[PDB]
Each structure stands twice: as structure tokens, then as C-alpha cells.
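S.K.: Sharing a structure here in C-alpha cells format.
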Amino acid sequence: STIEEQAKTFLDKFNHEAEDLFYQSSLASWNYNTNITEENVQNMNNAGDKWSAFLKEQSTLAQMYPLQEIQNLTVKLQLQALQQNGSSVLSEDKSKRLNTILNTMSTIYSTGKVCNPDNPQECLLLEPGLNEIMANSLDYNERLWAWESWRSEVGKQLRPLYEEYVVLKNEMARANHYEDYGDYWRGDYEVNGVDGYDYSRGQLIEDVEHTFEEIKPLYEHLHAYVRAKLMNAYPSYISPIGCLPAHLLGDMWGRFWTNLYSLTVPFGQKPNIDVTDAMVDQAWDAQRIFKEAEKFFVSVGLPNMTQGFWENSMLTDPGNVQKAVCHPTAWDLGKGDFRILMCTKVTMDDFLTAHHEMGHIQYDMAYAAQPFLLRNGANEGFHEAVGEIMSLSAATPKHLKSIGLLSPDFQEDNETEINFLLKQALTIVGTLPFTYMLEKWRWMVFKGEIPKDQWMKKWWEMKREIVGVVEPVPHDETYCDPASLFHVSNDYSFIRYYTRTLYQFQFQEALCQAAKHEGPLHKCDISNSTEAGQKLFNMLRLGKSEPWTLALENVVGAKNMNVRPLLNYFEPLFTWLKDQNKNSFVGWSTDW
Amino acid sequence: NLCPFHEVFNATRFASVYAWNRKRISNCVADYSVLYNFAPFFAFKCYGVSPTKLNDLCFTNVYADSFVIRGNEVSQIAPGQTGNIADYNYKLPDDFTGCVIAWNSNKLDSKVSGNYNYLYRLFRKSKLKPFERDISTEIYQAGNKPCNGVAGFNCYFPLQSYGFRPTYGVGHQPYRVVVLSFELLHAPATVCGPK
């Protein structure tokens, strides 16, 4: 007859049934992912409904228990994870309506159909066709018309759905004393735990704003260089003292830049370091491709994937024997199950995604000690960061010729590797102002300084003042742009991407300070350093148990976000990029 | 006299942890060689006896137990070690004499559809005495004022299921374990070593 101990007993009773039903749900999800048959669809739907129903039942059981002044500082965080009843806190009619709305959101994003008036019946859709047209064609007017028409036909139906989405989710956040849905998303970063390691919302948005402020000049000079190369290519319609439209930015939305590599490459006499010619000779297969990744993780000190998981995992697409999804996934089913699922090619893009997925699996090995309810990263963004650290090490020529893969004569020099750093700068740097811009838009719409009707002017003003992109045609509320993203219809936040970038650069700086291989950050390796493996695995095993601030103290010694690793990594570029970038206009003009 | 360890180790049904099968040995001279002859074993570490002195001393009585546990907690069956299966289901003596055997049973003691057969108990009133066995509906009535005995809200059942799937990984697959306890009471002669 003790009450805190009774709560602990309830925690045990929850977690045991939760794990042995979550395995049943996730195995059915994997069976759906293996062969597409309606038996698997029915099994997955039934298992998911069972899992959600039981989760709601222990959620009610946890909500009935008192929470005031109950602390082991670990059980308390488990109950903070389990207190949330979901969207059924209000009248359930509006919650079911909201789920129906989200289903409509996903379907209309999946069917964002646009066709030309010349051939209305013969046309292409968003995912397979428009992307390859953008990545291949360089036409100004055709891409502009396709971009504008797609955004108009999307925004005409995406405007009111979001407009009455925000008003409902305001009161949904007002339940349980939160102020807005952006504040709820920032409460994923909340640490109301042990004192001295505190973390709240206001200094979170302050940290994001400040870190972007020290990010800003490097993006500004990369933007100026990119616009200089585009003016070297296409100088006619756009003035060289202003912004550029988004439909020459390599993507319709602008959330990537890698498609501009072919247009904006300097030092073109040396194509990039490519060994794809040599698996005509070495004839490497995907299973042993995984085997060098496993040898890499044993080399740094981390444990290896157990032998049974080789026949658990799917290492090759089925082919014509049946159809399946082609998406690199790291399935942690539960009960110590870890599978890798992708349609495996032989190129280094597949090798790099293999390293990222193996990092995901290895982190999943690492936090296996904690209970089921705490089996996520210390924040929302360590999963996509741990694999991203391993993505950097395999890229350098030193790793390829240390394992003897590269021809020995290449190595590195003064003339090269700018062509390697600018590829990453197009991959990594340009994403950060875009994610900061739109997520600040969404959070400050939730803060309410924007009127709900007038969502276009502060959009375009912030785009000119942060990422420097100009609309060529003015938009009213019917021509709704920001809802057209992939993740807006799915209601996902992008802070995981900015945070994973800053975090894995801090991790690269940290793990290059415990490996003795000293130099500029890009040409240093993680391979075979036992102290580095100890520091990394000390971070990795924590899970959600201790707060993420202490998790990041375990490796770098700094609680908050520090962009100095990013600046040091991209500064070998920055000694040269701004020097070639001089004698041009600097900054964004709002008039253009 | 050869007594059949062929029924002790190799069988069809082993019970769960809350009811270990207690088998007494007092009328045989057992061939202590199956530990090398049967199978490669997960656990041969044991506090009690050494493989050299198993046959040297004339041991008068033997007890044998068989059940199945998780691969993570094979080392948990030991004197001093604490946890929800050691000190609540099967507690070892502090200076227990004997050697314990464990083998992976994933080959046949696991169903792909699932095996909701074995159970384990999560809470007695306190840590149970070693070699104390209970099989009862011990409904841990967690009432702020008590659950009146059966079939209601707030009434947490003691025994938790032990679901089994061969798709699991090492450390969570089934691992059956047999223990051999050796006793000499203030006793006459019942069993002696072979010549």
C-alpha cells in the first residue's frame, strides 16, 4: 500500500504488454513492406488498431494517477511520455473530423494532378515526372509555367484546409496548458528535469535564431556565388543585383540545392572521385558491401550486427518475382529485432545510404537497455544525425585508400576537394536558412503576428530577407504556396533537419578531437579510435533516459547549439569562395 | 545404476519459472558426461562444483529442475543477483552447491505464430525464500482500498505472459535452463560415484 510504488508497478505492467504488442504490430508492418497483399493490409490495420486502442487504455490509466511532486527523475519522464491522451481530449467528433482531414491532406498531396492545356489527357504527375524534368531541363519559361500552375492548382484546395486546421489545433494545444502547436513541437526539446540542465521554449527559439545569425554570412556568399554562376549562364531576364526565382534553384520547393551541382561546379577539369568503373573488376556485391560497413563499426569499437539478422534482413529488391517499395529503411521491430530494407544498387550513393542506415541500426543496438516507452533519440534528431556522422567518414579518399579500395595514386591535393566540399555545401548549407525561414513562419503564425488571411506577404518578405528568392508572379490567398510542401500535408516539423545538421557537425568536431588524425575537418577519419568509440557509445546508449543536454555534454561539453564546427568544416571552402565571389553585389534587395 | 538423464534434459514439455519441475535422485549412479556429450551450452559457469570433482566426492542426493528463461537473464540465475525473475520466482542459495546447464531452445520451444504458454510472476510481497515454489492466482490487488478479490478495474493480474517468436534476436530468444542441486543431509547412503 504505497502510491509511488503503485505507479512504478503500473509502469511495468504498461511496458511489458506494450512491447509484446508493438512487436506484433511492427512485424505485420514489415510483412506489409515485404509483399503487397491485402492479407497483410488487413493484418497491419488490425494490429495498428489494437496497438492504438491499448495505448489509449494505458493512457487513461496514467491520466487517472496523480502527477504532483512524484520524482525518481526517470519514472517521471516515462509518465510525461505516457500522460498525453492524444487528440481525443476534446469532443471526439472534431477529432475524428481532424483525422479525416489529414487523410484528405495526404490523398490530395499524393494526387496533385496538373496537365498542360495542349494535351489535357496526356500529362505527368508530381513525383516521377516533374522531378526529372527539373533535374534535366533548363528552360526558363516551361519550368516557370509548370511551377506556377502546379502551385496554383495545389493552393486553391490547400488554403482552407490549413486555415481551419490552425484554429482547431490552437485549442487542441490549449488543452493541457500549452499555448500553440509550435510551442508543443518545441516542447519536444523541453527539459523540465534535474536543475542545472534546464531547457525551455523561449531560449530554444533564441538559440535557433542566434545560431542562424552566425550561419548567415557563409550562406550569403554561397548564394552570391550561385547567382553569379547563373548569371554566367542566364543573365537576360534577372538583374544581377537582386534575388532569383525558385524554379532555377534545383527543386520546385527549394529545400535542396544538389541539382545545381552540374551548372555551378567550379574547377571542372577534374570530375569527382568516382570508382564506379572499378566494380567491373572487383565485382562487389551488396551483402559484402554491408560487410565493410560492419567491419567499420567493429573497427571503431562498436558491436556488430548479429548473424541471424542477415537472414532476417532484406538485402536485395525482389525484382519481377513481386513488387515492393524502394526506400532505405532501418526497421527496429522490437524485442531486439533490427532489419535493413532497401533496393540495393552498387553506386556510392547506395553505399552512403547504407552507412547511414547501419548507423541507425547501431544506435538502435545502443539504446536497447532502456524500457520500451523510452526507445527514441535524446531529441527528435539524433537518429538522422548518427548516420550522418558516418556519412562523412566514408566520403574522404583517405578511407577508400586506407582500405585499399581507391587506386593509390590519387590521394588529395591543393587543386581538388573544393569540388568535394561545395557538393556538401549545396547539400547541407543551403537547407538551413530554408528550414529556419518556413519553420519560423509556422511558429510565428502560431504566435499570431500574421493575420490568418494574409499569409503571402510575410512569406515572400521573409524569403527575400533570408533565402533570397523572389516570386515572379504575385500571389493572393488562393495561390497558396507554403502548404504545397511534402511535410505540410503530413504535418511534420523541419527542426529535426537544422538540428541534425548542427549536431552532426558538432559530433564531427568532437570525434575528430579524440582520434589523433588532425587537420581540416573534412579530411579526418573516425576509423579505429577506441577512445572515440568510447565517447560515441557513451552518447549512444543513453536513449531518452537522461535529458538531451547531458547527452550532448557527454561528447562536446556545450549544452546549446554552437555552429563553430560547421564554420570550421566549410571554412576551407570559405577561404576561396568569397575571394572569387568579390566584385559582385552582396545581399538581397527587397525591390527585386 | 544408470538413472535416465535422457528424461531430465531431452523432453517435450518444460514448465515455466513459477513452477519448476522438482525431480529427486536417490537410487542411481548417474553418468555425468552429458555436459560434454549432449550439446554446446550457453552457460557452464556455476558457483557450486567443478567438472573435476563432480565424480570425486560421493554425493548422496541430487535434485534436478528444468524451465525456460530469456537469454539476457541466463547469468541472472546466480547467488546474490537480484531481479524480477531471480528473487521472485527461483532464488538460489547463497552458497549453493551444484552446476547449472543452459541451452538455446529456439529450435523447437518457440512458435512463429506465438507461444502464450509460459508465464512469469512480477511481484510477491517481498523477495521469496530460495527453493520456495508457489502456483496460485496471487492477484496483487493494487487497491487504494482493496480490490474485492476477482474480476474488476484496478485489479492487476500477477503473472505476465512470455510470448515467444523465433524471429527474435539473441538475448531475447528462448533459452531453457536446467539446474542440478547436490545435497547431503545428516543422511544414510543413497547415491555414490561410479568406479
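Sequential numbering from 1, following the chain as shown.
Method of determination (from the header): electron microscopy, 4.1 Å.
Every residue, even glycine, has its Cβ placed from backbone N, Cα and C.
Swiss-Prot lists these features:
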VARIANT   B:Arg13 to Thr (Swiss-Prot position 346)  In strain: Omicron/BQ.1.1, Omicron/XBB.1.5, Omicron/EG.5.1
VARIANT   B:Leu35 to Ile (Swiss-Prot position 368)  In strain: Omicron/XBB.1.5, Omicron/EG.5.1
VARIANT   B:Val112 to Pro (Swiss-Prot position 445)  In strain: Omicron/XBB.1.5, Omicron/EG.5.1
VARIANT   B:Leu119 to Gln (Swiss-Prot position 452)  In strain: Omicron/BA.2.12.1
VARIANT   B:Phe123 to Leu (Swiss-Prot position 456)  In strain: Omicron/EG.5.1
MUTAGEN   B:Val150 to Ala (Swiss-Prot position 483)  Increased resistance to neutralizing antibodies
VARIANT   B:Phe153 to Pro (Swiss-Prot position 486)  In strain: Omicron/XBB.1.5, Omicron/EG.5.1
VARIANT   B:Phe157 to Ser (Swiss-Prot position 490)  In strain: Lambda/C.37, Omicron/BQ.1.1, Omicron/XBB.1.5, Omicron/EG.5.1
MUTAGEN   B:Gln160 to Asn (Swiss-Prot position 493)  Reduced host ACE2-binding affinity in vitro
VARIANT   B:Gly163 to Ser (Swiss-Prot position 496)  In strain: Omicron/BA.1
S.K.: In terms of Cβ proximity below 8 Å, which recorded positions out of B:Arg13, B:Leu119, B:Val150, B:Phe157, B:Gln160 neighbour chain A?
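M.R.: Cβ contacts with A, in sequence order: B:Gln160.
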S.K.: Rounded to the nearest Å, what's the C-alpha distance separating B:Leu119 (variant position) and B:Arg13 (variant position)? Just drop the number here, would you?
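M.R.: So the Cα of B:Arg13 (variant position) lies 14 Å away from that of B:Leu119 (variant position).
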S.K.: Out of the recorded positions B:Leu35, B:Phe123, B:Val150, B:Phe153, give me the one sitting nearest to B:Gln160 (mutagenesis position) by CA distance.
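M.R.: Going through B:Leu35, B:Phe123, B:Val150, B:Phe153 one by one, the closest to B:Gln160 (mutagenesis position) is B:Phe123.
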S.K.: Determine, to the nearest whole angstrom, how far the Cα atom of B:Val112 (variant position) is from the Cα atom of B:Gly163 (variant position).
M.R.: 10
S.K.: Taking each of the variant positions B:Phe153, B:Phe157 in turn and counting other Cβ atoms within 10 Å of its Cβ, which one has the fewest?
M.R.: B:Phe153
S.K.: For B:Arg13 (variant position), identify the closest of the recorded positions B:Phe123, B:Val150, B:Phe153, B:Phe157, B:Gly163, judging by Cα separation.
M.R.: B:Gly163
S.K.: Going by C-alpha distance, which of the recorded positions B:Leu35, B:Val150, B:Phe153, B:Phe157, B:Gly163 is nearest to B:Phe123 (variant position)?
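M.R.: For B:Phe123 (variant position), the spatially nearest of the recorded positions is B:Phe157.
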S.K.: Can you tell which of the variant positions (B:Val112, B:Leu119) has the fewest other C-beta atoms within 10 angstroms of its C-beta?
M.R.: B:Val112
S.K.: Please report the Cα separation of B:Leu35 (variant position) and B:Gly163 (variant position) in Å, rounded to an integer.
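M.R.: Here the two Cα atoms lie 29 Å apart.
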S.K.: On a simple 10 Å Cβ count over all chains shown, which one of the recorded positions B:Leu35, B:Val150 is most densely packed?
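M.R.: Checking each of B:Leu35, B:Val150, the winner is B:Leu35.
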S.K.: Taking only same-chain residues 6+ apart in sequence, whose CB is under 8 Å from that of B:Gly163 (variant position), what do you get?
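M.R.: Sequence-distant Cβ neighbours: B:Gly114, B:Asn115, B:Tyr116.
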S.K.: From the Cα of B:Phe157 (variant position) across to the Cα of B:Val150 (mutagenesis position), what is the distance in angstrom?
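M.R.: Between the Cα atoms of B:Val150 (mutagenesis position) and B:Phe157 (variant position), the distance comes to 10 Å.
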